[PDB]
Amino acid sequence: XXXXXXXXXXXXXXXXXXXXXXXXXXXXXXXXXXXXXXXXXXXXXXXXXXXXXXXXXXXXXXXXXXXXXXXXXXXXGXXXXXXXXXXXXXXXXXXXXXXXXXXXXXXXXXXXXXXXXXXXXXXXXXXXXXXXXXXXXXXXXXXXXXXXXXXXXXXXXXXXXXXXXXXXXXXXXXXXXXXXXXXXXXXXXXXXXXXXXXXXXXXXXXXXXXXXXXXX
Amino acid sequence: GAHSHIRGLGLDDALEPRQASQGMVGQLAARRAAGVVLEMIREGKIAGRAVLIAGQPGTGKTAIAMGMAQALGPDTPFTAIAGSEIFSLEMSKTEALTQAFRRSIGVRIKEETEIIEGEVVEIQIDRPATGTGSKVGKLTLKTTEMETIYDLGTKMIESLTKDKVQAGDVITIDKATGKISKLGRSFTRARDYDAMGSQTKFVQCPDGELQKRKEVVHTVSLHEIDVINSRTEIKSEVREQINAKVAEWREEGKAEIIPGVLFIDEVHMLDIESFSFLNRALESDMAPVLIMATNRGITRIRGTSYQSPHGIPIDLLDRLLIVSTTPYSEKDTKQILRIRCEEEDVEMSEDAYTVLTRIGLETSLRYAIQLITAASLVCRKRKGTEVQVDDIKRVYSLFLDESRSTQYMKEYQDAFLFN
Amino acid sequence: XXXXXXXXXXXXXXXXXXXXXXXXXXXXXXXXXXXXXXXXXXXXXXXXXXXXXXXXXXXXXXXXXXXXXXXXXXXXXXXXXXXXXXXXXXXXXXXXXXXXXXXXXXXXXXXXXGXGXXXXXXXXXXXXXXXXXXXXXXXXXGXXXXXXXXXXXXXXXXXXXXXXXXXXXXXXXXXXXXXXXXXXXXXXXXXXXXXXXXXXXXXXXXXXXXXXXXXXXXXXXXXXXXXXXXXXXXXXXXXXXXXXXXXXXXXXXXXXXXXXXXXXXXXXXXXXXXXXXXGXXXXXXXXXXXXXXXXXXXXXXXXXXXXXXXXXXXXXXXXXXXXXXXXXXXXXXXXXXXXXXXXXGXXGXXXXXXXXXXXXXXXXXXXXXXXXXXXXXXXXXXXXXXXXXXXXXXXXXXXXXXXXXXXXXXXXXXXXXXXXXXXXXXXXXXXXXXXXXXXXXXXXXXXXXXXXXXXX
Amino acid sequence: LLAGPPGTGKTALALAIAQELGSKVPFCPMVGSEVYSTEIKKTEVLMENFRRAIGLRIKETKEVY
Ligand SMILES: Nc1ncnc2c1ncn2[C@@H]1O[C@H](COP(=O)(O)OP(=O)(O)O)[C@@H](O)[C@H]1O
Ligand SMILES: Nc1ncnc2c1ncn2[C@@H]1O[C@H](COP(=O)(O)OP(=O)(O)O)[C@@H](O)[C@H]1O
């Protein structure tokens, strides 16, 4: 929290990111519910290093390896928060391939269990993850899971939202999904969304081409 | 297995019968009403309701029952017992009904770990383990079938480092199917030879797993857990504490229970004291759905001295949904036959497909089927490998229909009992 | 659903597929002073008709291509190219349309295919960029059109590597798509389409046959793997694959050979059926690769496999004699081969040695399959051929080109065996020749010993 | 739901079925009246007549001169 305040981040915060590496070690001991607290700590920590994060970038890399381990050993809500936090950064987009294994944990969920809990997280995670990450290959993988949730999974506003993150990918996959079809309530919603760009000018383009030719 | 073929009600989304989906023939109105009931279920409106099938005997209305069981879900528990099966020598009636119910409810109990299973001589390339991934390739080890080309998992080294050179190697060593391996949650391991001690003589058996993995349920019924926790007539304290056990199991989300559907036939076998249990039993918290089937008309209720439709107390009759339809025609029966024919894996001429239905349609579905295998054996005898009219009619020497079976043998009786 | 209404439309467009376009092409050719009005007009016209646009492009491209092929894309050629590019770019966007678009894209590619043919001056590069976008957004079927892509692959492999490899990376992804997933969602087998991809794999083997990138090798392996292990069987592709396998195996790290070996045992059975359909290709290939190793003389494991393959050669010869056979023809072939290889160092060695190998194999087996005094007729000439093998090689072999005595030994052995199993029948002039040649060689003691022993 | 056998010589066939299914298999014929016993009750005699009808082929090894 101090780091959040001191968010100005001096060298104190640089070493606070080093303390977050120490917190990664704290997490190791599995820190129980305290590792979720530590995750929050690291999230802030992450937040600092936002300045340069080269050593810090790699600090985080090591940390993330461990983080991956943490949430793979599977430390629930922890992972959610963590994920988002992590994501907020840069530079791994292979770390998200490991996160695709985490979305593999997100399937078989077919219920309808108690609440949107885990799902919410994932739902939330989605577009955020999608914004960066961009293993578009696994985008499609992720998308499969997403689709299901979106269809029928209690919290529809979350699935829809999750799908909206997926909508941002604006994919052949996006259109494919659209075409593919569903409970359609949400599909219609997304299909409607299923646009947003603008262009035209069968004259402007021509002009541009001409200009290019001239330049050449 | 007399309903293996069945796959569901077979209707469109607009509640219309495609007349052959799921493998069910004709019988329109019944399937349609059953679909309406399916709806009613999916909206909890069957709370304090049940449905009774006014069937015609010799037909086993169980068909539509199994169908609804399917169309509800993939593995929704479903039990069908005869009304007369509650008067046991050992179990009390309460005991029997409770056992039925606890036999109509399931669970979801899955878990996680990783370790291979297999059988090969203890000279293993996976006695070391590289790590996560194939680490084998077209690796070729000894099984009983052939060599292999496959992929493996991660943790295969230590166990084989744990595996001492044993005389008998059904132990965690390798895979030699031909295609694929991995670790999986087995934990069903020891050090042991590949054989057991047999009754008549004693010989060796080359055996062993090819692979092993399961995120397990393999115990899914409230009643199952009970004999799980009894000897290898059930003490209540066991049950309630089991119910107490699961009472938390479900809380974590680790466990999930589903209602089922229970099917009694010949309800007129019961008595008032049985019904009084049900209309109390059904109104419970999460009781499964109930279907009943009789073929009696107006009848005296057993255990009292009163007439009532189908022998059912009025209170229960008012809160019921009555479904009923027709006996079969010809065309269907043939089609019905074919289904069981192919299910029984038997070569039947469409010539036979007439001589037989004309038996059943005149006699009963559930008897004709009962003959189907009885011809294969003479086909096994005559080497015929196919059933025209050639066989059942030939063994109509040894074959004759229900009136023939019941009545004409009751006339075989009425022949001699005349004296 | 609603895209059937759209598919009807796509179909129509394809089906239907022009004043505007004509004008455009002609005017494009004749534009050389001032004509933007006409240009944009044309654009709009052939925007409403994606098909029209594409078609126009294609024909234009072709003519352009020939004339401009005569050069490295100067002035107007370049102009044309750029125009096309721009148009595409714009429309690619505009025409996020049907599968008429998809097949039109195939056509375009195919022209781009031809553009690359000689690789132009980058026009092809930009076309590949378009594809990259295109294929990058494709997720469609157009299998056949995928073949034009085959052409493209070839093209890029002939033009260095770089972005065509990226296009390989694109193409690598495309191959993944070949054995992919939209239809996985639909749900089936194919099996048949695996064989369709095996034909492609024939095209992938052509990619291998071009040059650069381990992707192809990997692919090949996977393909083959997939292909069997199930139990799948249907023949001609197997015949093909082998050829390709042989080729790449020869090319390097002999993994091709490994593949081939496994394939071969399988195919000895499988190819008993395939030789019922004439594993003609198989036979030739077998021979070829046999000799390839034989040249190497023996690649251990591959060589071990080949010793077993000498046995399998016999096995499949019981079937390749059905393909081609008997004393007379055997000898004829042998002689021809001998001459050829003699007149041809390494590859001539290969020819002749193959024959011998075949010949030697044949010899021991033919000791087992037959005659007595009629045998002699061929026998002496077989001996002659054996002597002639050394005539054509031996010392010829001793300078350059790479086979072995093994054959000698083999032959000897078979003959000996049958003969002795009786006793002395029938030696004669063949034996005369034998002694003579044995002596001639006198290298080394092993063979000499063998000779003497056989004699006695 | 059927009908059948009057009068005499049925059990002959039961015993016949007994011999063909291998030699010396259990065959314990009882009449329906057995259960209505005053001394012991039904389940007793029922289970008894059952485990009358269960064959054990005990294979033993003996030290022989
Ligand atoms: N595929 C099948 N297999 C076995 N039995 C069948 C099949 N299809 C229909 N039946 C039988 O046909 C009978 C039809 O009786 P029906 O007169 O329709 O009863 P209800 O009057 O209650 O509707 C049912 O008992 C059912 O068991
Ligand atoms: N063809 C036959 N060959 C031999 N025995 C026969 C034949 N036909 C009938 N039987 C006899 O029928 C008899 C049945 O009478 P019995 O032994 O008193 O049995 P049960 O009293 O049970 O009817 C058997 O003893 C059997 O020998």
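Heads up, chain B uses Swiss-Prot numbers, so what you see runs 23-254, 267-453.
Determination method: electron microscopy, 3.4 Å.
Positions of Cβ are set from backbone N, Cα and C atoms, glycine also.
Marked as ATP binding site by Swiss-Prot: B:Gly77, B:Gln78, B:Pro79, B:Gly80, B:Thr81, B:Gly82, B:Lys83, B:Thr84. In this structure, B:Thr84 (ATP binding site) is part of a helix by DSSP. Cβ neighbour count for B:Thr84 (ATP binding site): 21 (other Cβ atoms within 10 Å of its Cβ, all protein chains included).
For B:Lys83 (mutagenesis position), applying a Cβ distance below 8 Å and a minimum sequence separation of six or more within one chain yields B:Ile75, B:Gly77, B:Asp299, B:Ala327. In Swiss-Prot, a published mutagenesis experiment is listed as B:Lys83 to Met, annotated No effect on interaction with NOPCHAP1.
The Cβ neighbour count for B:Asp299 (mutagenesis position), using a 10 Å radius and every protein chain shown, is 23. Record note (Swiss-Prot) on the mutagenesis of B:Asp299 to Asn: Abolishes ATPase activity.
Here Swiss-Prot describes B:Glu300 to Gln as a published mutagenesis experiment; the accompanying note says: Reduces ATPase activity. Decreases interaction with NOPCHAP1. No effect on formation of RUVBL1-RUVBL2 heteromeric complex. For B:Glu300 (mutagenesis position), the same-chain residues 6+ apart in sequence whose C-beta sits under 8 angstroms from its C-beta are B:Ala104, B:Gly105, B:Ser106, B:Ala327, B:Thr328, B:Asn329.
When each of the binding-site residues B:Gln78, B:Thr81 is scored by how many other Cβ atoms sit within 10 Å of its Cβ, B:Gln78 comes out lowest. Chain C lies within reach of none of the recorded positions B:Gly77, B:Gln78, B:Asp299 when a CB-CB distance under 8 A is required. With a 10 A radius on its CB, B:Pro79 (ATP binding site) counts 16 other CB atoms from all the protein chains.
According to DSSP, B:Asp299 (mutagenesis position) sits within a strand segment. Per-site Cβ counts within 10 Å over the binding-site residues B:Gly77, B:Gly80, B:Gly82 peak at B:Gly77. Apart from B:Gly77, B:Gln78, B:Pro79, B:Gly80, B:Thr81, B:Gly82, B:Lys83, B:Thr84, the ATP site neighbourhood in this chain, defined by C-beta within 8 angstroms of the site C-beta centre, holds B:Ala327, B:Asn329, B:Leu399, B:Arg400.
Among the recorded positions B:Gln78, B:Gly82, B:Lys83, B:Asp299, B:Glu300, the residues whose Cβ sits under 6 Å from any atom of ligand 1 are B:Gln78, B:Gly82, B:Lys83.
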